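Inspection log for the structure reproduced underneath, given as structure tokens.
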Amino acid sequence: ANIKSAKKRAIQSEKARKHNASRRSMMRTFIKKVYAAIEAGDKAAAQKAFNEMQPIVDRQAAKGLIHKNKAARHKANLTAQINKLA
Amino acid sequence: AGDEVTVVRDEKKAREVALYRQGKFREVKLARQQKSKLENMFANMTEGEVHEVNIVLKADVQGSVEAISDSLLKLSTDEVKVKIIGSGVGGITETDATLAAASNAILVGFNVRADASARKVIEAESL
Amino acid sequence: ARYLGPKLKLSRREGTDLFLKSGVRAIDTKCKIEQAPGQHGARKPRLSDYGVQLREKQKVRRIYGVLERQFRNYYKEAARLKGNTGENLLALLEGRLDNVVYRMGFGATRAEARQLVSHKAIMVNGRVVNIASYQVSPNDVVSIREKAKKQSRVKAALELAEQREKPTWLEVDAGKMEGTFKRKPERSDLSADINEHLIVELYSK
Amino acid sequence: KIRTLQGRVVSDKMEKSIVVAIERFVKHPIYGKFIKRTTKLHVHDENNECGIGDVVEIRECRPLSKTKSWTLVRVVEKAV
Amino acid sequence: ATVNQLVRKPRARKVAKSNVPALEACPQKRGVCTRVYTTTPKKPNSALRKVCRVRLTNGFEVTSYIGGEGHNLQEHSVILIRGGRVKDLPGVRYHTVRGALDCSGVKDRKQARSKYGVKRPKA
Amino acid sequence: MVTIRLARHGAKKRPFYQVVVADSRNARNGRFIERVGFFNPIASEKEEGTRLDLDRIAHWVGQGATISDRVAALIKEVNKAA
RNA sequence: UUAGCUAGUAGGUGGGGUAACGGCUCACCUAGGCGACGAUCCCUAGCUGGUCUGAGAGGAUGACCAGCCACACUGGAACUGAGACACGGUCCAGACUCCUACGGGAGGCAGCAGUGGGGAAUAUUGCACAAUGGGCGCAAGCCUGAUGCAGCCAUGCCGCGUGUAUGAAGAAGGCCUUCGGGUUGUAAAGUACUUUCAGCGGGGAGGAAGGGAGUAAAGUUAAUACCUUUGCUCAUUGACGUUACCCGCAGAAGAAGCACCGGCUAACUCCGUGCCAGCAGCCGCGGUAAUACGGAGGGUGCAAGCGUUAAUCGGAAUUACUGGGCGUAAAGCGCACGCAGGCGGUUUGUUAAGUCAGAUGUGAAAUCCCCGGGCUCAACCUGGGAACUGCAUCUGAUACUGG
């Protein structure tokens, strides 16, 4: 970049990018564990997995990695499905 | 290529003076044009030297175009007559390539590069 | 921006006295008043309808010292204004400062009055106005400023003025060299061999 | 506050949808003649109770599909 | 005639075709002199009228009049042309601007000088 | 945010300001929300020169609109005048 | 002189997805969806407020000002962030250019100046953050080619000047003349007189609000601290700037050109030329008297401009809705049947879409118009109004049209 701060911003945005990426990848992992339990038909594994997932979709919302509404749908959606089976 | 340069206090006062020098240089330009054509005092050339070659020259530097042309008129002969048309201050241009389009001529420069709009014309027609 | 050439030519072409000289002299002893200027002045113009309209407009313009652009703009304003356009044109002309200065007798001619104005010799309401076309309003007081008061042109100008018909709508004190534009002149105040409607016709076609 | 449209059913083929045509007269902007103009609307018909040719009362609602932003309020006249 | 008919096919004004297309809505154009010659005019006139063929900066090539008495123009003369037909010369739809670029003013003109590119004579 | 400020109209050497409520990001003479006064710094002061709809100014402040240094002055000046 | 178009296509279910509704996406299911009220395809184009023209209805148009959109070397992409798929950020690919010690690097003026190029043609590589406004900061302040200003160009609009008055047998010169005289022409010279503007000296508003030290009072608080608000005094802040404006000095002194004069069209004669040279918006001028060519004298129209060219509308009722035509002038298909379409006799009831009424909201500001205000006037700036003839919702009226 040409301007002093523009240079600095590219550096900061890359750091943030690697920070966000790391936390975001983690989060989707814990979401995916729940969908995987559901697809195997286990209430407990899927409830257990939902309980681990809950606090982290909530936290990443508070931290701006995602919006509150996204966290809610995930909880709403998974909760809907797990109940529909056991 | 060279001359006396003088600074002035205001530009507006120096505008009329600069335009005045153009008028004299233009008046003598048309004057020397009328003489050379009327000098023959006949509707054509008395003999068969009528065949001639035309050239088009644009040099990057102003000092050369006046200087080398004098040397370019030294190689001139009675049999074949060569004349310069539209000596340029630099580079090349649309109206210059057009100048060589009307009358067949070689387009040469002491130092020049082809413009983006210049390449299109030169590549299209045969030059 | 001003007509600077011979003046009696203009009177001679329009067929009338245009008051472009002081009036000290019978105009016929200064020029061949009843003959147009030029080689073919004796010739008569078998004059078209357009011709009579043109010459009438020229006449008025030449009386007041107005060139075409400003005069056309005067027509436009007369037209925009309420009431008869032809009469509105003459109100606007007659309200000009160079004109009013002339009518109070401060200048022997409108040309002389205009010079008085331009040369910062005239005040309006004790305020210096030096542009000829300044529109003067009811109750305004125009005066020769103190320093211009001893100019002999002005005394002579007031003498001649005293010998012209005296305009109704102006109150002039010759001693003070101040005067008051009481009201806009009516149509009836102004000469009756001006044909405004011809000028109005010229500018509507 | 119940803004509404009235029109007739030109197609009832789709599952839970219908095509409704709203026709009106309009003064011609230049030549003054009163001209028929038609507006076709894809409308929601949950339960598919609307038959072709029916005259139906419809209302505007949120997007229901790429082309449906209207739903059925009620049938007015049917089976002419 | 019918309202119905106009409602199906609106009134459609004819588009004006130009008399100086080579100008392409420019006030003048520049061009090189291709041929410089004379030509005779149409009934009932008779003369040797000066015209030139001119290739314009936009590619168009047109014939243009060289008004005035006398001119010093030849091939490769760069001139300025303006609109303006020559009536008894069919095909001729432009005039050359005397006293611009390579075109000189008319010699010795005193009246209407500005239409012939002639400076005001010291006097 | 929303701000109350002077949009400079009038002519060269003869400034004339239009007091306006607007999104602070829009250009000075550009999009505004509401016009609310004017300010002539060149008024003869024989008659008027500064006029403010103080009721609507306050309404906008009540909803968090900020106020120019120059409008904040005008308001104190006009409040003093009457 | 394009008639058919469409497989995420149209809809349904469910999962996923977004900040959010949604074929946004995926699977499955239904077979739809668009189209002669012009789809599809092709050409062109940023839209508006408004601008120009026109009595109007229209026609033409979308610089400058303001609103919306889109773009940022070309094609694609997402990252950061409340906001971007980023005008002076990132990544990939392309086109191109610059640096290099040859191994490798760097950049994107459709920001402001400026350059080359193209063109008939469009400006200075300027001053200042003093004012308004933006970013950051508690502030002081720093940054701001936004902006305020200055330079260039008669490009346009408006204003003013380039003098005023007097001046006759009315000179000389020029021009015409039947040689009597007419004209240029009160024009010039002479005589007084004025001094705007330009020149030169002298003085000198306003655009300045604030901010800074102190001080005092209130709200604070344990507190007279600090903080903040509001009064007081002191010293200060203007790029423009040699500002606007006012006074003084010198002398008419430094300031007039352009087109036209045959009819349309205001303005006429002589000499030169001789179907030549040439003019020409249209008619049409030129072969021996040419007011039409070219010069002259005279005149007409404009005037710091005047002409020519280009360009929109007007006049053009010459695309005719307002507002035309088709026997012989351009125009009735060679004739008939007929789908779509347009139109449809008469009565009642109903409906209330068309139509009509009222109410309400909206129709940005600027512009236009009206009455005022401010710059010496005007252009210009500005207060208030009126206007935006339009759209939409509700409630009515039911004669006419439609159901």
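Per Swiss-Prot, chain D residues shown: 4-83, in order.
Even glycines carry a Cβ here, placed using N, Cα and C.
For the natural variant D:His31 to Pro, Swiss-Prot gives this note: In neamine-resistant mutant nea301. The structure shown keeps the original residue. Annotation for D:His31 (variant position): spatial neighbours D:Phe37, D:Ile38, criterion Cβ-Cβ under 8 Å with sequence separation of six or more.
For D:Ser68 to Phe, Swiss-Prot lists a natural variant annotated as follows: Prevents 30S subunit assembly at 42 degrees Celsius. When secondary structure is read from DSSP and collapsed to three states, D:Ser68 (variant position) falls in the coil class.
The local packing around D:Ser68 (variant position), expressed as other Cβ atoms within 10 Å of its Cβ over all shown chains, amounts to 11.
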